[PDB]
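Peer 1: Below you'll find the structure I mean.
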2 protein chains.
Amino acid sequence: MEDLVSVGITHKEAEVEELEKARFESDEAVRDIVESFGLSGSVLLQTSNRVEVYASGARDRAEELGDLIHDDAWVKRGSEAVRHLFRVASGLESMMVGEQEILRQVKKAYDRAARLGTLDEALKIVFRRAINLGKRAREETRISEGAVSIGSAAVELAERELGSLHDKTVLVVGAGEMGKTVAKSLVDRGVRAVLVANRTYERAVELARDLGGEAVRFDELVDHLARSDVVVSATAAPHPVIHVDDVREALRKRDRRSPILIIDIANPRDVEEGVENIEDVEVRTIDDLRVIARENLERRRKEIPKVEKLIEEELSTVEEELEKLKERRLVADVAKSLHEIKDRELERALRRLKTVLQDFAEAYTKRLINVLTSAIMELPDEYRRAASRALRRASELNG
Amino acid sequence: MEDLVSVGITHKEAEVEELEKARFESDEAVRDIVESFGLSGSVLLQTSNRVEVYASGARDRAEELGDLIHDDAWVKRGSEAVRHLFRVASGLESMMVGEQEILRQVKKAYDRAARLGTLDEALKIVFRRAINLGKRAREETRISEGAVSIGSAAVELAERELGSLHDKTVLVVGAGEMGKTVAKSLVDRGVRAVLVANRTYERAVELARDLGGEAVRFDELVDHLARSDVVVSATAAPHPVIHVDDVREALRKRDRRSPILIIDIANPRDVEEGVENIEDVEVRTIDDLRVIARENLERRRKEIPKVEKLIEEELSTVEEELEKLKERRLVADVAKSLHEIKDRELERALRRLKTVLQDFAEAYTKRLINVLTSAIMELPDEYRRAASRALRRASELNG
Ligand SMILES: CN(C)c1ncnc2c1ncn2[C@@H]1O[C@H](CO)[C@@H](NC(=O)[C@@H](N)CCC(=O)O)[C@H]1O
Ligand SMILES: CN(C)c1ncnc2c1ncn2[C@@H]1O[C@H](CO)[C@@H](NC(=O)[C@@H](N)CCC(=O)O)[C@H]1O
């Protein structure tokens, strides 16, 4: 544990511009860092909301590591560093608490390191456990349940108002960005068709392409309504585009009764007052979506302590993992140190008090190795390494 | 070095009552301290102007050691602790800079420890060097030359005014304490006889006894003067006791001309104005003595840097001494640790792959001992001991 440090700056303590600066431009930054600091390993985790460097073997240069991130970068050591990673992977350090994306981003960080050669066994253990933990926390708790963005909220609302969306048609009117976000969420959920209309046909062709939908004429809005079940209206011009008369006409046009959900994303409003009172029509706003997202976010936050309990349990596990690792690495070294004295010394008894018992010293050597590894175990790691260094320096020279 | 601490309070930072409190009452305090703190050794140096405890092996309990001295006791470690000792023995921490007494007091501290069993090899090395240094500093520099008290100043003045004192007679008139101090210094220097007079005969008998002199009658003052060469006058009553007429009569009485020095210690003055103008008579005061002492003290202070240079040289020497000590103690332990594995393991090869080469392993063991001692050498002492402990724990158990 103690041989790991974490350095970084995040949205928890810095603004969107202090984060940008700190961001590393080069896809190979994790590799450069390893060389420029003689690290055993490193993983670089960077998103719009954090820049964090995990390093193995940094360790008298932790504050320095902090420096090529930012003058207010924090520095975490050992258990705290791993705990922060576990909190990041589990979604606890994200604005959208529990979000799936940050887990994907931790995995990408791990892969980029794997492929650039900046992983060591220790970071493999930590990251592997971090990744499996993020998955478990999201399965065993409710930390990632419930819509916490406008897009996902629109899907919850549509599902509640209309049922299964798979066979529904979405009409998108206008090009406002929040409208594009809502439409993409509906599309990702699964709908049958998307119709796109805009007062400038070319804006429509563009968005339909994005969405995988069909650009339609703005002047045929009545027929569009007649065939649609969810309407996403986000026009830029300040005039309403969905009128009572058009909606009534669209509904009389269709032989089959079914509910229509109209989501008014524009301000001023795209939907004429009174549309909401037409029978089979439901009207909701961008504000209604923000309310849904907020209620769900507030609920996800109440799962944080259950996730934190999972984390402390997992910390104890990885701690023992890392110890077994060091035990394994401690014996192999010591043994190479003691076998080299054994070999050197083997020749010499050969030249005798003249004028295979191979043997006693392979046994005595095994005994010595076990004795020494424990002793280096046995009082710590701040050291362990140098004493492991000392035994090893002394063996090559004095041996 | 690093295994030594010094704790204490001195006149440099505390007043005469903060020192008293801290003082240890029991002649056996140094021994009690050793037990109550599990020390390898300790020397207690205590005088009216300092209470200092030197401890070997205290070392995670240094601040604690500070506590049974005083809440403002300082704590010195390693080199600084030894440097302070060297400064104390050399007279540099004393009000009377360079004074002989503090060196005697350091030696007594060393002897008391020797005799109570609280010395270890390390404190022997340090104290021995401290003692030999105090002697050298006082021989090779002028740090302890020149009178720096009223008593010693009176001897300088008497010697300058009169020459050799060995054949001179001292007359002491009165019992004022500063008069007693002056007389004792003259006596310690070497005079032929001391006459003691007081308006109360019994006060005289008392002081003469102290001084090893003769009590004489106060009313025979003229004859006393006639036979004396130095007069120390320190009467308590406010009347002058040495009068012009008596001095002239005393001088006409004596066949042989020789100078008389009269030291007036009293205030108001014991000596009548005008006595100083009698031919062959010299009169000086307690004030004149303070002037002499001060000039000499100011001169001794200018030798401080030469003494400090001696000290830094000596620190480097003892530092190497203490290192050789630890090397010696480090090999003997390690060897006992490795020979016990050697012995344990020796039996067992005996039981063979059946169904003296004593020998190869005495050689291999010697090799191992040299290798290991260096490694424990090799990265430090904050540790060295525990690693020396670790090797040793691991050997008894795993061996
Ligand atoms: C080209 N570029 C900078 C870019 N391209 C595509 N998507 C991007 C992006 N930057 C950011 N994003 C996305 O926009 C969100 C807000 O900035 C991003 N959010 C995250 O990466 C979160 N997953 C971070 C969580 C954390 O706690 O660190 C992303 O969805
Ligand atoms: C009984 N008793 C307390 C006592 N008896 C005899 N002499 C004593 C004494 N206490 C002190 N002395 C002497 O008086 C001086 C002033 O207090 C003492 N000075 C010292 O011990 C110096 N040598 C200290 C130097 C230092 O730097 O610590 C002593 O001469």
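To match Swiss-Prot, the residue numbers of chain B are left as they are there, and the shown ones run 1-355, 361-404.
Method of determination (from the header): X-ray crystallography, 2.0 Å.
Cβ from N, Cα, C; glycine included.
Residues annotated as NADP(+) binding site in Swiss-Prot: B:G174, B:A175, B:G176, B:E177, B:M178, B:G179. Under its mutagenesis annotations, Swiss-Prot gives B:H84 to N the following note: 30% of wild-type reductase activity. 15% of wild-type esterase activity. For the mutagenesis experiment B:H84 to A, the note given by Swiss-Prot reads: Complete loss of activity.
What's the neighbourhood like for each of these?
Peer 2: With a cut-off of 8 Å between CB atoms and residues at least 6 apart in sequence, the same chain places B:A234 near B:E177 (NADP(+) binding site), listed in sequence order.
Counting Cβ atoms from all protein chains shown, B:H84 (mutagenesis position) has 19 others lying within 10 Å of its own Cβ.
DSSP assigns B:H84 (mutagenesis position) to a helical segment in the three-state reduction.
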Peer 1: Starting from the Cβ of B:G176 (NADP(+) binding site), draw a 10 Å sphere and report how many other Cβ atoms land inside it.
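Peer 2: I count 20 other Cβ atoms within 10 Å of it.
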Peer 1: Across the 5 residues that the deposited model omits, what is the distance in Å between the Cα of B:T355 and that of B:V361?
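Peer 2: So the endpoints of the gap, B:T355 and B:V361, lie 21 Å apart at their Cα atoms.
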Peer 1: Cβ distance under 8 Å to B:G174 (NADP(+) binding site), same chain, sequence separation 6 or more: which residues?
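Peer 2: For B:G174 (NADP(+) binding site), the qualifying residues are B:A197, B:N198, B:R199, B:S233, B:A234, B:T235, B:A236, B:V241, B:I265, B:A266, B:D270.
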Peer 1: Three-state secondary structure of B:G174 (NADP(+) binding site) from DSSP?
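Peer 2: B:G174 (NADP(+) binding site) sits in coil per DSSP, no helix or strand.
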Peer 1: Give the distance between the Cα atoms of B:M178 (NADP(+) binding site) and B:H84 (mutagenesis position), rounded to the nearest whole Å.
Peer 2: 33
Peer 1: Cβ within 8 Å of the NADP(+) site centroid (B:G174, B:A175, B:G176, B:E177, B:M178, B:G179 excluded): which residues?
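Peer 2: Near the NADP(+) site, beyond B:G174, B:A175, B:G176, B:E177, B:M178, B:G179, sit B:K180, B:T181, B:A234, B:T235, B:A236, B:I265, B:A266.
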Peer 1: Let's check the environment of B:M178 (NADP(+) binding site): how many other CB atoms sit within 10 Å of its CB?
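Peer 2: B:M178 (NADP(+) binding site): 18 neighbouring Cβ atoms within 10 Å.
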Peer 1: About how far apart, in whole Å, are the alpha carbons (Cα) of B:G179 (NADP(+) binding site) and B:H84 (mutagenesis position)?
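Peer 2: Distance (Cα to Cα, whole Å): 36 Å.
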Peer 1: Please report the number of other Cβ atoms within 10 Å of the Cβ of B:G179 (NADP(+) binding site).
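Peer 2: Excluding its own Cβ, B:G179 (NADP(+) binding site) sees 25 Cβ atoms within 10 Å.
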